[PDB]
Every structure is written in C-alpha cells, then in structure tokens.
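**Q** Structure below; questions to follow.
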Amino acid sequence: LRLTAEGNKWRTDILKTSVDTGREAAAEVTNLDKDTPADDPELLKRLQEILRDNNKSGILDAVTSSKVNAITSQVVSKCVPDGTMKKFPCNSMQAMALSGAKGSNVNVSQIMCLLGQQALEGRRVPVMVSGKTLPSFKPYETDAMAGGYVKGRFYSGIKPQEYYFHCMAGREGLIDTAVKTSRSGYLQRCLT
Amino acid sequence: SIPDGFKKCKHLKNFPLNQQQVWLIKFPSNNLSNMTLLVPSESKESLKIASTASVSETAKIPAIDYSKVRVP
Amino acid sequence: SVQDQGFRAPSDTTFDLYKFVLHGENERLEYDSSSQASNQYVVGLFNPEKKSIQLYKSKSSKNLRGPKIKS
Amino acid sequence: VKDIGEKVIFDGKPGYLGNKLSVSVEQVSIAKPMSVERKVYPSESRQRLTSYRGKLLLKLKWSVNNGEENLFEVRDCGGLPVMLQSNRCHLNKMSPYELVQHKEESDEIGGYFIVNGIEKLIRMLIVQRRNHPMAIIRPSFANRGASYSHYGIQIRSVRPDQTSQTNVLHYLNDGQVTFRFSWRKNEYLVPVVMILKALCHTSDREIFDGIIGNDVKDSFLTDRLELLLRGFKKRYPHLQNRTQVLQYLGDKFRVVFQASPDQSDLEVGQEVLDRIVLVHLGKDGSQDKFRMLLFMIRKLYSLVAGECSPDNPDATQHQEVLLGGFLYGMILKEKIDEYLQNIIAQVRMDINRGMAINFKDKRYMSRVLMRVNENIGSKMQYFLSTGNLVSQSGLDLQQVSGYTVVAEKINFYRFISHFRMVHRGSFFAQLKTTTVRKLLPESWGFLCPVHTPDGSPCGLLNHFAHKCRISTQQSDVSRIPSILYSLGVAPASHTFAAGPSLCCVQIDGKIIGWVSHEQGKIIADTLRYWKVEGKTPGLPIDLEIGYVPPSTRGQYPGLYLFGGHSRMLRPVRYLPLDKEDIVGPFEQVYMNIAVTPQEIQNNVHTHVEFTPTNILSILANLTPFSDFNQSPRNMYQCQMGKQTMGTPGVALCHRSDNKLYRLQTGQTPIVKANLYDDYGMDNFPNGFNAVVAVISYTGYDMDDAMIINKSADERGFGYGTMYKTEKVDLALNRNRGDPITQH
Amino acid sequence: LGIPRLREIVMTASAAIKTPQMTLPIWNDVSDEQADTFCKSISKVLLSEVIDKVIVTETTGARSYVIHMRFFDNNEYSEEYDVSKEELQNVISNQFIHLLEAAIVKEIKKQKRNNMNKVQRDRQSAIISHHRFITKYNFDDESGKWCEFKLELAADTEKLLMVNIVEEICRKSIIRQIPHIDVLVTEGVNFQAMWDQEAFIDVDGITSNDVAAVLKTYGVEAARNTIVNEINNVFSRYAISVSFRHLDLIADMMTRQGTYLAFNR
Amino acid sequence: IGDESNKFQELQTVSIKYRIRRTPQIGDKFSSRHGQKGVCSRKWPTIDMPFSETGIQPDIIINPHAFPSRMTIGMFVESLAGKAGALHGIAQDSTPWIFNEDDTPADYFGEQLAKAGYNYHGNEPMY
Amino acid sequence: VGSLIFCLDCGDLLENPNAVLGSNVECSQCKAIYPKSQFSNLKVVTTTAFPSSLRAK
RNA sequence: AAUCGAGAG
DNA sequence: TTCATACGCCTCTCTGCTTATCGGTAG
DNA sequence: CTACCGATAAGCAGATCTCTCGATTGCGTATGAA
Ligand SMILES: [Zn+2]
C-alpha cells in the first residue's frame, strides 16, 4: 500500500491546489467575480438563498462535485502506478486489482491516494438550517472538505469530519441495499 | 373591591410639570405606557389618579488566549 | 433629586395600593408577580437649562351568566 | 398523584342530590424487601425464575364532602417491579466487595427489571421537544379535511409530572385558524380565538397588538387577523362575556372530560382550559398561556407567509428522549387514575342497583375496596413482560406494542449496548420513507455515527455517544428570569411587540422578554459567560440555551433557554475560560465547535470537544483504528461484536437463564484501544490474540473463508461453552386447592 | 426507471400516463436558430408564467378591487415565450376573468353559509357585460404594465383573501396549450393532432414513444416494437442487455388477445 | 425452587442447567475487530501448515483477496502493532485520530519492529 | 388602524360601517356610541408563486 | 395451532 | 348472600372497476 | 312531450424468498345447590 517519497510529494502538491476548489465553484454558481473572498457578504447572501432553495442547492452540489472529481482523477492518474514503492508484478494489491480477482482500481485509488468526494445521492452533504455543514465548520463555508471532499486516504487515516461524512455515505449505501434486497419477486412470480 | 386592603395614596406626592422620558434601571442606589399616572396623580391634592394631558451587564470574558490554547 | 412614594378617556381611575399593586376602579371598566429588579422604573423630567434632572418612581355590561347545569 | 384529579360521585339522598365522595390520593411509598420481616436481595427470583418485585403503598381519601369527614387509609396495591441499583433496591449504594458478598457481579450495574427471571428493560424512545412550538408542513394536515393547509404549529407540552399533551394549530385556507388537541383516545377541535378570549378577560385590540406589534403597515397579517376576528364575531355573537364563553366551553365539553353532574359550566370550562391547553404552564399561568398563543399564532402566519422556514420533526434539533423511568411513572399514574375511576364506577353500580349506601361507614369502604382490583403491581409486571401499552389517554405517544426489550447478555458488549440504544418508533419502522433514516449532521456529538444495526432496523436503532448524559432532573430555573431582567430586556407584559423582527426570550415555554437581535446575541454570550464561570446562585451549568439569529427565510428567531427534564447533554471545552461546558442539540447547531485544538481558527470558534473520540459509541471506540477502515465495515464490526461468544459475567454459578455462550478463555487485546481499560472492559474479556498470516496458501479460502491450525485448536484455541437452563414442574396444571397426585 | 418502470409497463399494462416525454433531433435541413422555436411554441404556457406581481387594493369606499397586476418586460417575455401581447390580452379578456371571477362568486356564495380613445371603451363593453360588472382597462404601448379590472361586488365589503385565490387562478389559467402537451426536448404525451406539418425541426422524426398513446391509433402490432424497445431501454441503463429473444417471447401481452393485455388478474 | 407463598407441599418445581461444550468445528464463524467475518474452512494439520524461520506455525489463515474489496487497513495495522507489542512486551494503543499523516502508524510500528530486529514491513519469510 | 380604528373606550372591534348609522355597540355594549362618517373608507393594498421565468442571482 | 420478538442467509 | 363454573362482550400507499350528474336527440 | 344511452366525479377487493431460535396465548359475568 505504501508510496514512494516522490509519489507522496506529487499527491500533496496536487491536493494543495484544491484549496480554492469550493470557493471557485461557489463564485461560478453565484455569478459573482472569479476572485471573490470567501467572507464576502454578497457571497454569503447568495449561498443562503442557494441553501434555502433545493434546485440551486442541487446545482451548486453538481458543480462542486464535478470540480472535485476532476481533482481526484488528476491525483489518481498522477500517482498510481508511478508512486507505489512496489510495482505491479510483485505488488499483490495492485496485481489482484488489475487481474480483476477482487477489488477495483477505484478501491486501490481510495486506499492509496484519495477517497475523493462523498456523494449523498446526487448531492454533496446535507446542511443544517444555519448553513453549517458540521459543528466544526464556519457557517456558509466554501471549503470542499467541509462539503464532504475527503482529502485523506485509508492508508494514512482520516480526520474526524471526514470520518463523519464517510459514515453518512456508508449509511446511505446500506439503506439503499437493505431496501433493494427484496425489492420485487412478485414481478417474476407473475411472469412465470 | 379590596383584595387584601386599601392603603391608598392619601399622602399625595406632588411632582408638578408645565422633555420627559422613562429611565428604567435595575437596582442602583439612586404607546404601551399604561403606567404614566405615577407622577401625575391628581394635581388637585385629592385621593384619586387622573390621566395626563447600558442596562445589560457586560461582564465580558474576551480575548481567548490563542497562543495558550492552540497547542501544535 | 430622587423621590419615592391605544386608549384614552376622561379621568375615572384611582389608586389602591393594597401592598405598587392596585386594582383600580371607575364607572366604565372594572380593572405583576415577576421582574423583581426590573420593577424599578423611574420618570425623568430633566430641566435642559444646564444639568437639572428630576426622578420619581370592563364590566359595565359584562355580567351575563348561563345556567350552572344544562339538562 | 396529587394532580391526578378529584374524582367525585354523588349520593342519591332526597337542587341537592346527596353526598360526595371526593376520592383522592395522598402519597405513594417504597417497599423493597419481602417477608418476621427480612430483606430480599437480587439473584432471588433469578434462581427462583420469578419476578423481583417490591410493594406499592397507597393512601387515599374518602372526603364525603368539603372538609367534613375525611377517612384516610393505606391501601397498598400489589407489588411494583423495582429497578436494580435504583433507590428501591437493596443494592442501592454498596461497595463492590459487598456486591461480591451478595451473590452479585463484582461490578454490577443495570436498569433492567427482573420479571419472571427474564431481566427485561425499558427501551428509550425519542420524541418532540418539551416546551418549544415547532412548525410542520406535513400534507396530513391538509388531508385532515377540506380547506386544511399543510401548515400548522405543534407543541408537545409536558406537565410538571412529565405528562405529554399535544396542542396543534391547523391553518385553514379560508383564513381562520383552528386550535386542535386530543383527549382520551379521540380528538376535539375548537376555534383559536375562542380559547384566546376564554383564557383571560382581554379585548380584541389587545389581541391585535399581540399578534401584530408595530407591523400595522403590513397588509397580509392585518387582513388575515381581521378575517379571523370577524369570523369569530359572526360565528358566536352571544358569547360576549368571558364567563359566558367559559360556560360555553363547559357545556360543549361535559361528557368529554367526564365532568361530574355537580359542576358549573364556568368551573368545567376553567378546568379544561387549565388542564388540556399549554399544560406546561400549569395553573394560574393563564395570563402567560394567553401570551404564548399570541406568539404561536404569529409564527404560524410567518410560516404561511414564508418568513420562517419549517422545522424537521426528525431532526435532532427538535428531538428529545424520554427515559425508561419517566414512562414507568407515567403509566403508573395512568393506572392509579384508572383505579380511582374503577372505584367510582363500583360506587355507581351500587347506587344503580345495590341501594345500600352510607358514604360515611368504614365497613362500607371495605366492601367497596374488596370488590375492586388491587393488582396495580401485577399489571405493571404484565406491561414489562409484554410491552403492550394500554391506557385511555394514550400518553400522546404513537406506538402501541413494544416498549420492553429482553435485554440479553450474550456478550458484555451487547448487554452494555442495551442501555444506550434510542429508538425512533415502531410506526417509523413500518414507514418506508428513506429520509428519516439519514444520518443528519445535527446528531454530531449525541448519537453514534457508526453504531447502527444493519438490515431492517438500520437507521433507526441509534446509540448515544459515550460521555453523553441525559439530565433526569429539573434544574434550578427559578431565579433565571430575575437575572435575565437584570440585563437589557423588556417584561413580557409591560410592552407588546411580536414578530420575528424582535428576539423573543423565553424560559422553558414562558415568554418573558422581547429585545432586538443584537442585544439577544449579547445576552446569549453573557449568559454563557456566567454559566461556565460559576459563582452564580442560579444558572446551572447544564442549561441548554439556544440563540437563533435573525435569518433571511431561515428558522424563526428568538433567544431560548431550557432547564429541561430529559434533554440531551454533551460536555465540551469552552475556549474563553478553558473549563468544561455542557451543550445540547438545539444549542449546538449555531455553536462554532472545533474538533481539535489544532484546528481552532480566529474568531470562528468558541468550543473544542476534547478527546474527539468522544463523538462515538462505546463499542465503536473499542474498534482498533476505526479511522483506517470503511464505514460499512465499522458498522459490520459493531453489529458483530454484539454477536460474539462473549464473557457474560462471573456470577454464572447462579444465573439460571436460557442461554449464556460462555467463552472458556480470553486475553486482553495487545492493540487494545485506550478507554478499553477505562471502561473496565478488561473484567469481561472476550476473544484471543491469534498469530494471523495474510496469505493465500491452502486455497480453501477465497471469498471469506478462513482456516484454523488443527493443533492450535487441539491446544484449545477457542472453547466457548453453552449454558442452558429450563424449568421443570408439575404444578402447571395444578390449581390452588387441588394438590397433585404426582410428585 | 428500474423495477418501478418495469412493473408499471408489464405487471399492470398501465395505460395511465406515467411520464412519456417528447424528443426531437435536428432535420439536417433546418438550422439550430429555428431549433427549439417549435418546442417553445408547442410547450404549455400558463398565464402565471408571465406574472411578475399582483397588486390588490380593497377599497371599502359600494366596494372596490383594483387588481393592478404586473407582467415582465414586454420584449423579454415575448422572446422567452413566443406569446404575443395581443394573444395575452385575448386570453385574459376571454377565459381568465370569466372563469376565475365565476370561481370568486362561488367562494362568495360559500362564504355566506391614463386616457382612452373609445377603443378602450369598446374593449370594456363585453368585459362589463361579464358577470361581476368589473371596470377593466389594458395596455397601449405593447408593454404589460396595466391590466387592471376593478371589481365591485356590493356594500357588503366582505373580507376576502383576494390574492390567495388569485394565485390559484393564475395557476389554473393557460395561455396556449394543446391537449396533453406540457436534445431540445419538451414534455407531453399526445399522438393525435401531434401530426403537425413536418417542416420546422425534424418534425418528421419525433417520438415520445410510450404505450400511453402509440397503441391507441398509431399502429396495433406496433406493440411488438414499442414494448420491446421500452423494456430494452430500461436495461440499457445498466447495460444488463437481456437477449431480444426474451423481449419478443413476451408477446402474450399483445398477441394473445387484441391489444395490450397484462400479467395480472 | 420453593414457592413464594407458604406452599410447603412437596416442592414440585425444579430448575436445571445444561452445560454444552462448543469446540470450534468447520463453518463456525470467527471474526476480527474489523468486520472481516468468515467461517472455519478446514482444520489444517499443523505439519502441512506453513511455518516461518522462527518455527512458529500460524493458527489463523485469511486470504489476502478480502482486503481490496473490504478495504480494512485496520486489520493490517492491528497485525503490525500486535507483533510489535508481543515482541517488546508493551501494550499498543489503537485510538482513532492519534496518527496524523506525518505520524503514519505504519512508520511508527515499523520503527519498533526494526529495533526489535524483525522485518520493517512485517513480511516474515516462511517455508 | 389595520382595518378599523377600534372604539377608544373598549378594546373590541366594532361592526362594519355598512350599517344604519353609527354602529358602535356590540363590545359589551361599549358603554358609549360615538357617531359614524368620521372615517372615509378602508383600503388594504397587498401584493403576491410564479417561478418559471424568474431568474435573479 | 396461531401472534410477537430476536435474528441468519 | 354467597359460592361454583358455564357462559360472554369492545397513527404516513395505490390500481382497476362498484357506482355517480346530466343532457342531447330523434321519436 | 320524451326513452334511451353516452359525455361528465367517486365505492369495493386487492395487492405487494428460505431457514433457525426465543417468547406468548384478550378481557368479562350469570345460574343454583346449599
Ligand atoms: Zn367599545
């Protein structure tokens, strides 16, 4: 699972460019200036309205999700497999990933490089009525990480907020699987 | 109609007037206004009442010591 | 100098001070257990000459009643 | 029992009718042991496989009329199933050594009740708040009937004995607002302005000022209010006098409240508006009950106009958990009231047919009581055993069947988890909407993000985070208004000013002050200062205070204070003083907590929850390196740990039960999490350290199989054993007076 | 999608319109400038969609109701929705006022339980002939700024919402909508009279293909091409791609009888 | 068990307890503390079990293919820290949010294993 | 004020001006009936759910 | 013999 | 009057096919 | 004038895998020999 020093340097140097991802997404969705401070009262008002109305909330979530997914793809492509200290023939994890015995390139990517963004349905993350994603975040915060963008990895651990978001996503997935476990056998019984 | 007695204002207090505001205070040692009969009671020296013609304690505890509580 | 002791109509009310608290009376109408320290309202009559200040601190047709019990 | 009532029947003695009964209840006492009197410790009725019940002492009155002939009598009713380690148990405050002496676990704790030797427990339930009117836009309100809207304010008020009473304000599309409530098992609806005029001798212009304060230039509110007033005037022209409307209510509700024949209509109306509306303000608070509805209505019109956002019923901001003990007391009070009703009914039947009545004879009282049921304790035992709640009022709950869990002890992990689960509701379990099962951010610090069973009950059986406490005690809220008036506020009566434009201030549902929003924020901060600083006769640290700032289309503004009696609490550091502070859910949402002292920003933080692990269940904290796994795998681990071949305990010598699953050996985890020892889990070790090899060697394990070393098994790698007990007797068919021929 | 659509399409043979949606590529003969012009012309347009604000002035005086409604900018809303100023005036004068003031009279009964050049007067003739004897006046400079029709009920001056009803009124009003019609995709479920002159944008090739309307008139054995196409279009999402032999062996739905049987009672 | 009442009679009420020995056969679900539940496939004989340089024969064998799908790095970290603790004699703490990325637990336990003289990554040669 | 300047005696609203003359009675008889025609009229100008073409952010 | 609860696949 | 035992009463999901009002035309 | 039946809002029956355990079995009232 480990990476080389240059691989970790690549990963960090690409992640540190994602500081303003959420801020730029908000600036574009609000039709404000491209370079707008995150504390602008106009920006806060626009974000308040966007939180209030579900359609604009979904639009902002889609835009920011697109940007952060692009960043995640960049990180994964740059790092794997040019950062792993053990290469494919001997790297057991990457070998059973590529060979398709188990797992997937997505699993390897989120283990070694980045979880990315936790998508709750088609939306980033539910927000409290005060525009505060978690009790640990500024109201109307323009950070992708605050919006559910997990900058950590399963190898080096995740911050508590990222753990909370990942728990939410896993809960959503488990709910969907439990609901669809026995969705309809009546269709098949009627047809037969 | 005595609730528990009528110790009325027979000892009238004279506060004559011909620039006036209420100045509510909490406890220092010295128009929903249906209490404006305290100063004008009768103006006729008679036992009757007649109609007329930062309090918040700051106690700040400010300036959190970031240098002390923000330990690396 | 400190001393201690929508609607309009001609003078009809009065003061009782059962002990402050009254009940009041008149021929037209028929007229506090909180704010222990907020009760200290005073009336300002400041004279703006230089610095001078002053300080100082219905049933007419409502009696209808139905039967006690309705069978 | 004091507030249960004054059930009265009348003698048929020829406007007078006879003599009253005025049956009441004075006190309820404690009786733990069982007899020549000897104490009975637990593990009894465990070995016996029976119930560990106390005895219920009951004293009543037989006042034939107002203070003439009072006949007090102690009338004990059956045996109450008491709770272990509680006040009514011999093991109340014992040393661990004393517990060991008394056939008890070396460190035994439990709220479970021993009935039939089954050790059941009252599951916690989570419901709406206590004295906070919230807005609901459910479509069921509109579907109630024609011209009904989706809107409507709801407040789940609670009497000082923690008795719930819902009071809903449906909004009709025509322009009139209809107060709604419920009595018995049914519902009864009345116009709002009726109750507004009945509460106090107050005029309509005063109601105009109450609903609209300095918002006269508004058109929507003024027109709606004028429509309401005109509708009331045209609907009830005769009802002019306050006494007249009181009598109207009394006659409209005479068999509704089971009112006695000798009861004036004014008396009955006063009783109903004192008992069924805004019950949390108690008696003699009608002056504030009238003041509350004027606040509740204005919010409803704000909801209609959209000036305020709705509030999610399933969000933890407005959620609240009632404990096991509170439900026990509530159902006990219901049963006592039913018992008094039953003796009244027996007297009624004797009057109807027996015609042998004295109302002043001790022999007559004995005849009456001997013919009624004194099995209050037996029915409480039945309730614990089955979970089938039966009552007349319904407790303003929503479930019917299922309140007591078996509370098994397969593992110590499962057993301790039984006491931290909070259930949303079986009605919600039957519901198929997903959005209720979401993991809301508002549940940060209170419910475990991880610990949740996987499957059908997923997203419902949440567990409280460790180091989370429930304040089961009314705080000293008496002096809070006084110090509140000390700051810059205005009394709730001297001036009239309503609407979201002014920060309403209320303490546990008592409107006491109105002030600007800036001053409201200042007051909230200063109150925080004085609460954490101590050195103040009032203001308990566990004071849930919530200041909702003015918002554009947001939640309804106004400062809030909550002394509370079952509210959730959570410790957290307080930056300006670096002292422990307590925060509740409603309070948390607007508080800038920081999860680590490292991340504390400048001006964007006031609190930092030390030990960020605290936002987690106990079993979740027991998982090693939970920050490196996948959340579904963490949930799988939490569900699996409760299924382990555990170490049930050490008193297994005499713990006759159906199944134990005792693991013979066990070792501490070499990689044990911190707080594994701090929770004393070491006294209940389970599992073993194994020399694992991540290797694909045998080929007999691809999906999830695994292979144990045969010799290591022969060494006794894991040797869990099953203990199973069953009851054998021959008296199951035997009756009381017929000894069996077989032995 | 998924099992919902599958059950709705084969378990019950739901002739009830669930969500068939219009669709149109380009014709290769008409540019994209004229594209979506046909779509907006055929799209359902409601009067509320051009309402900016509604002003009600209930003067007790004998009464008054000066409904001085306001629209968007003339050219702006004309470009966004191809609705003419004259067409809007016509629909307001004909259907809106008549039907919805009739609704107002119904609720009233339930409750009891500028300069002109005589052309404006000629306009007012029939509008006054309307039931509530209103006094209407309208726009002159082609912009929607004045659509005031002063009602006058009686001296009863009953307190009515008068804006809560008007909102539902404008939601009920329709400007120009052909029946059952709500990628340049529009929404609607209709086949008859959808056969417009195929000359605007690929009007020859347009299909909201769904059993809701196809099997009724636009073919009968076309079931063996609509049912299979739709059921395959479901699995085409997740690319499960069951063999077409099964999607045609499912023919007891159509051929076992006349038209569109179901796998139920 | 005797009757609560003074029903001396002949004591027609007895409760007995059964002891059942549950030795782990094949198909009995074992698990770790990370949801990596599984069944006992087969009691592999010790001689046929692979051994190491030190002569220890592992008792529990799991298949490495589980991890890429399950994604439980906690199992690996627990194995590493468990070896380090069993060697040095000390007890290893596993508390979430104590290892920052600059304080990787892999490195932290590898240092201990190296100082103990074992493989830094835990890869023990075996036969 | 809102829709009727209430009687300055009591705090209860009168009836609508559409009466015979000076309807100022039904508020506990109001113990006073001042005449009418002292108020011109009552007008309550109010404004308005039209989200289709609304675009502003 | 039915109902409820615990589950597992 | 009672005892013994057979008798003894009451809250969150949607189709498809019961049927409605209602008038319009050749007789 | 008017018989008949095809345009129009609403009442009845019916719906949504296999296995192992554990637990439990509403509540009430009358006759007649002594
Ligand atoms: Zn009056």
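Shown for chain G, in order and in Swiss-Prot numbering: 4-51, 55-63.
So how was this one determined? The header says electron microscopy, 3.5 Å.
Each residue, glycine too, has its Cβ placed from N, Cα and C.
Here's the feature list from Swiss-Prot:
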BINDING   G:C10, G:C13, G:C30, G:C33  Zn(2+) 1 binding site
MUTAGEN   G:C10 to S  Severe growth defect
MUTAGEN   G:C13 to S  No effect
MUTAGEN   G:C30 to S  Limited growth defect
MUTAGEN   G:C33 to S  No effect
**Q** Tell me the Cα distance separating G:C30 (mutagenesis position) from G:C13 (mutagenesis position), rounded to the nearest angstrom.
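**A** Taking the Cα atoms only, G:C13 (mutagenesis position) lies 7 Å from G:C30 (mutagenesis position).
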**Q** Given the Zn(2+) 1 site residues G:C10, G:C13, G:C30, G:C33, which other residues of that chain have a Cβ within 8 Å of the mean position of their Cβ atoms, reported in sequence order?
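**A** Along the chain, the qualifying residues are G:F9, G:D12, G:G14, G:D15, G:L17, G:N27, G:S31, G:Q32, G:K34, G:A35.
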**Q** How long is the line from the C-alpha of G:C30 (mutagenesis position) to the C-alpha of G:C10 (mutagenesis position), rounded to the nearest angstrom?
**A** 9
**Q** Can you name the residues of this chain that are 6 or more positions from G:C33 (mutagenesis position) yet have a C-beta less than 8 Å from its C-beta?
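**A** In sequence order, the residues whose Cβ lies under 8 Å from that of G:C33 (mutagenesis position) (at least 6 apart) are G:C10, G:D12, G:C13, G:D15, G:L17, G:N27.
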**Q** Fewest neighbouring Cβ atoms within 10 Å: which of the mutagenesis positions G:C10, G:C30?
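**A** Output over mutagenesis positions G:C10, G:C30: least Cβ neighbours within 10 Å is G:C10.
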**Q** How many neighbouring Cβ atoms, not counting its own, are there within 10 Å of the Cβ of G:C13 (mutagenesis position)?
**A** 23
**Q** Provide the three-state secondary structure of G:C30 (mutagenesis position) computed with DSSP.
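**A** Assignment for G:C30 (mutagenesis position) reads coil.
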